[PDB]
There are 2 protein chains.
Amino acid sequence: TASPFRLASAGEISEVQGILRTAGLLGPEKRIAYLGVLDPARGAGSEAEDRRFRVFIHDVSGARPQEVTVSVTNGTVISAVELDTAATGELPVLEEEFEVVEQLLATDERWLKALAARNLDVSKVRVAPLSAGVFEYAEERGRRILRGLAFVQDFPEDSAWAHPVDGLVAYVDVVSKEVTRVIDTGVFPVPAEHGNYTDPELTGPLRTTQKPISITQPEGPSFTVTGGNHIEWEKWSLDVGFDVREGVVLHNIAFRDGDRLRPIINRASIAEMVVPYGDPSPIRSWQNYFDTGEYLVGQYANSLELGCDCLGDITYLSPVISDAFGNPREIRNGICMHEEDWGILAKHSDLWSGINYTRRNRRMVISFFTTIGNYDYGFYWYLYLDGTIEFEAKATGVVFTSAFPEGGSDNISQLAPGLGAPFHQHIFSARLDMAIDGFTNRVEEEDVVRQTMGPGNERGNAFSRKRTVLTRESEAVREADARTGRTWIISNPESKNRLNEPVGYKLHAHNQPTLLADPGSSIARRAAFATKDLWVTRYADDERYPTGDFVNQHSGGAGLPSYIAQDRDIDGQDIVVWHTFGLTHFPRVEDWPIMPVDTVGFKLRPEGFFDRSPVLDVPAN
Amino acid sequence: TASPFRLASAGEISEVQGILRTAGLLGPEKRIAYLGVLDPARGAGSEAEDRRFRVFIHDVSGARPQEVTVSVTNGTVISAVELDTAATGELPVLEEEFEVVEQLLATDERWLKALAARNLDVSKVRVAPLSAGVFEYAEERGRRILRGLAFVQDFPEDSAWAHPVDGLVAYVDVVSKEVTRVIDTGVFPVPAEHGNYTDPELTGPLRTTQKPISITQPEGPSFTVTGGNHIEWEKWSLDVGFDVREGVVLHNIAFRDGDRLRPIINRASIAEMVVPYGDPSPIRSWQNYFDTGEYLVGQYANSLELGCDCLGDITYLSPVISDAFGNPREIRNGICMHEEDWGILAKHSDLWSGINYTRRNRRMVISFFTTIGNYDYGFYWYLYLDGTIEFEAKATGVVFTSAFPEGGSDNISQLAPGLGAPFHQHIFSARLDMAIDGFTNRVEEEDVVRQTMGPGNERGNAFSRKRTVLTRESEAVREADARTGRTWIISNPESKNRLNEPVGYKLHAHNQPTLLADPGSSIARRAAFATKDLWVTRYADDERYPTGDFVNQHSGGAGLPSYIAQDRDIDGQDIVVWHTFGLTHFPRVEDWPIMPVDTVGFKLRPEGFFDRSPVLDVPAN
Ligand SMILES: [NH3+]CCc1ccccc1
Ligand SMILES: [NH3+]CCc1ccccc1
Ligand SMILES: [Cu+2]
Ligand SMILES: [Cu+2]
Ligand code: NA
Ligand code: NA
């Protein structure tokens, strides 16, 4: 029978559109802001498939938006409810709104006055469509607002990011098509130099010194793809999903240990990311973009070109999403899958036995790349031969710019003459619905323990470890402690290895700084997840995002801080780990005019999950 | 003219032997415990080469050892001094002593009594030749001692590590050939299971699922090697050295930025490593092995097999060292050099300009692998296209074992029935003699700064950075602070980029735990470097190792804590950064019977060193 974890197909999306149409929910004034398949319910699979899709529907004529779930299998509406967005949050930004901010401002007298003072041709002024957040403007409550920051393009192929127009910001109601405010705090020179990284004047002559590196697989890859998205590779099994909000998600990560298929992670995703800015200028002090929750990173996934984006023997998935009208849209070559050599796996040359042994490692890679305005991110999941699981985000694109003030700044870096880059962070939340050997799991926080020289430790060399079980959600909001080697172990207290110890996996964080904003800020309330490194909740099918379902213009407190208050039992239960991890970015000159990739991530390693090394059966190369 | 940074050649070593012989310093009772070329003096190179070699000479007849420097160019002894080892430390362990401990014990009545009580055939009992340290045994002061721990080999190809003989340790004087102590604290069962990772009974049938991954370079590599060890690759220039103590060392790391060859690091090496054990049992509580300083990791560098150890288009160096008699000995294929693809370098798809841009990264890799008893380590240096420099250590081999006590342990992990693995750390010191744009350098510690919501930061979003210059050595012993994003910037205060800011590089640590032992322990005094993450000293040619020159059986306080007390000026001077970084290892079942690689390291990234991205001239793939 068909797997309930298969990717949405074009025909399923069309059937959703048809169901909504027949139900009276998708007339010509409606736009789909989000649409995605839902995961099967726990315990389903008893020969009764029910593929459900969830949809957020916007109305361009001013009516209230709706959240709808349909059964594509049964042709039915499961639920449909109108949303009061002043309470629940606005819907995600629509792609069609990316152009609207500039269009509305181009005929506004106040905007034109600001541009004329600066001798800027309106036809050359791009306006970034920036999420608004919630600040002191009471008139915005319940309205769908974007804010606009201007960047000059000297010609149509020019990089506008080189030419920010500082001192100017505008706010627009994208439904009533009105400009609510135009704030001009003062003229700043528009930085003069271009940032055109394909112009020979700036690149100089291209180097001719790189000789080819050829990666091939003469017998093809060692993984198989069946059922469209089910991967089998080197003992691992999983399904690769794709959601317009989250991007690539991994389901049913399991490892075949002899004859048993042993679950490890039920669902892995990046359930939110946020980019908070640290410049106190009123032109930018409101800026915090939730690329996942506000913009939907899957929607903007790039088509990945062979030889350029993914090198070697690549197998692609081309996931389908909905356009704004409910028609299917394929993202051609949007997901790369391939295996890579990964150096030495294990090596020992033994003087006493005379045996010399070396084995090589490899990893399975599942990745996509997305672009939301100036920034571009690659999301990479890795599975290693030895049972390690890793995620890595690769941040690149063009840094968000400003003017560089006269006389310097404590909150902005200089990149070029007169050109600044405000300080900011990129903070991710990985939602790991755990299933270590099945669903009965618990988390322990493990710290190194230093011991005092004295009785029982007379030479002062001993050290130890302590593990603390997180028993209820009230105790499951944790912070890093790099100095004490803090990690978190997810174990199954009812499944023991051959040494009579509970099987587990250990989460190794990078221990980067968490959200720096003041705890009384709007962003600290709207991105509360980002203030702590590790959260553990009891699984609930509707607790999907650490920021809640409607992030755009939500006033704060949604998501994890609300979920956790239920104080549910997490000691040997079906649980979800939410790991916050991020990059703090004080931009450097080398990041301009296009940023070399920088990375952040985390990994999980088996910890007494196996009865011995799981890679003793790897052959000599 | 010949480069003074070239590798030692066989003929140079023979000439050292000849000079020592003619000078009366290398008769038949002498053994060379260490021999290596010295680096050129600052300001040399004025058409007056003087290749000097330093030698530590042991005497098997009981005479005092000597430290000698010769000029191989001039055929002269520069200096020769007898060492009082009770003050200065003993010489490094000799390879010929690896067999001596077992040999001496095999005829000792007390050792035979201990083995007979356990029904162990002496012919099957291997004895590890373990460094002694300095504890409470006054009779050891000034004597060359090794300690012995026993492991049974059931047959000559058996992995003895599976069969530790706990409760038993012996101490031997390897010069007088006497057994000073045999301590038998009680019988423990010798763990029964084997650990033979090539036995099909334990591996099971080898997997047949791995299909080949072929990495080739049809036009050869993009780097050149001239003068034996001078590398030019993708703007980088450096010389690859090899010392019997440190292993691979990198000299004169520089980057060609347009027409200027800009120095970055004058010398990079791993100047010490130490493995302290955290089991308070008297059988092991003395155990701390300084693989670099006591054993000499270069001496044990492996010959690296193509296709197995180094994959792709590999260029090898085969460095020469001295045997115990001063004859040259080549380590065939001991150093791998190759370039690797490294994913995406930079990527942006711009809605407004319509330009889609992707470039790939690559890295140059210079590596070696070494084996000292049970453990094997790979040392990898990486140079990236974008100016980043990285080091990574890969730890593998077989974990050091013990019995697993009845009734468990706070300081030992269980690996198999009755088989334990004592807790321990692997702690490295990278000595980075800096030369950021030349030798006039300084270090700043940079922390993130959180800001309070209030006047000038009304939305509570601002955050900043603070840099503190380390002005003198008295202020240059620093610890990590992961929570505040702490890094260290090495800059040249007299060399500014085009934006009028000092050029620099930023050191990014992993912020792993430092030495856990009590501060009053012997190991905390002998490995004081390991107690703090970052030290900065003023360059001095004789300050080579963070532990001093003679680590074996030195009583404490040598090296960095002594150097730093000079309180020299480091604010715009020729300085050396010593970064401590390590892995804390609570062994897991998966580490047995042979350990999958685990890693630790650090990286340095340019920080306003360049005037813009240094990779704009990279072509499309
Ligand atoms: N990344 C979401 C914010 C954004 C959207 C469009 C242009 C610039 C920035
Ligand atoms: N690694 C240095 C210590 C050592 C030496 C020989 C056998 C086992 C351990
Ligand atoms: Cu950034
Ligand atoms: Cu270890
Ligand atoms: Na779960
Ligand atoms: Na220096």
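Following Swiss-Prot, chain B residues are numbered 8-628, in order.
Placement of Cβ uses the backbone N, Cα and C atoms for every residue, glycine included.
Its Cβ placed at the centre, B:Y296 (substrate binding site) has 24 other Cβ atoms within 10 Å. Summarising the annotation, Swiss-Prot assigns substrate binding site to B:296-307, B:379-384.
Feature annotation from Swiss-Prot assigns active site, proton acceptor to B:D298. Neighbour count (other Cβ atoms within 10 Å of the Cβ, all protein chains): 24 for B:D298 (active site, proton acceptor).
Among the mutagenesis entries in Swiss-Prot is B:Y382 to F, noted as: Loss of activity. Annotation for B:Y382 (mutagenesis position): same-chain Cβ neighbours under 8 Å, separated by at least 6 residues, are B:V282, B:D298, B:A402, B:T403, B:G404, B:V405, B:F407.
Residues or ranges marked as active site, schiff-base intermediate with substrate by Swiss-Prot on the basis of similarity to another entry: B:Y382.
Other Cβ atoms within 10 Å of the Cβ of B:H433 (Cu cation binding site), summed over all protein chains shown, number 21. According to Swiss-Prot, the Cu cation binding site annotation covers B:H431, B:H433, B:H592, on the basis of experimental evidence.
Every protein chain considered, the tally of other Cβ atoms within 10 Å of the Cβ of B:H592 (Cu cation binding site) stands at 20. Distance noted between the C-alpha atoms of B:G305 (substrate binding site) and B:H431 (Cu cation binding site) is 23 Å. Of the recorded residues, B:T299 (substrate binding site) and B:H592 (Cu cation binding site) place their C-alpha atoms 19 Å from one another.
Within the set of binding-site residues B:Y296, B:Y302, B:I379, the entry lying nearest in space to B:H592 (Cu cation binding site) is B:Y296 (CA atoms). Close to ligand 2, meaning a Cβ under 6 Å from one of its atoms, are these of the binding-site residues B:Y296, B:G305, B:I379: B:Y296, B:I379.
Each residue in B:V282, B:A402, B:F430, B:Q432, B:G589, B:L590, B:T591 lies on the same chain as B:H431, B:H433, B:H592 and has a C-beta within 8 Å of the C-beta centroid of that Cu cation site, without being one of the site residues.
Ligand 4 lies under 6 Å from the Cβ of B:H592, out of the recorded positions B:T299, B:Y302, B:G305, B:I379, B:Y382, B:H592. Cα of B:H433 (Cu cation binding site) to Cα of B:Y302 (substrate binding site): a distance of 15 Å.
A distance of 16 Å separates the Cα atom of B:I379 (substrate binding site) from that of B:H431 (Cu cation binding site). In the three-state DSSP scheme, B:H431 (Cu cation binding site) falls into the strand class. B:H431 (Cu cation binding site): 27 other CB atoms within 10 A of its CB, across all protein chains.
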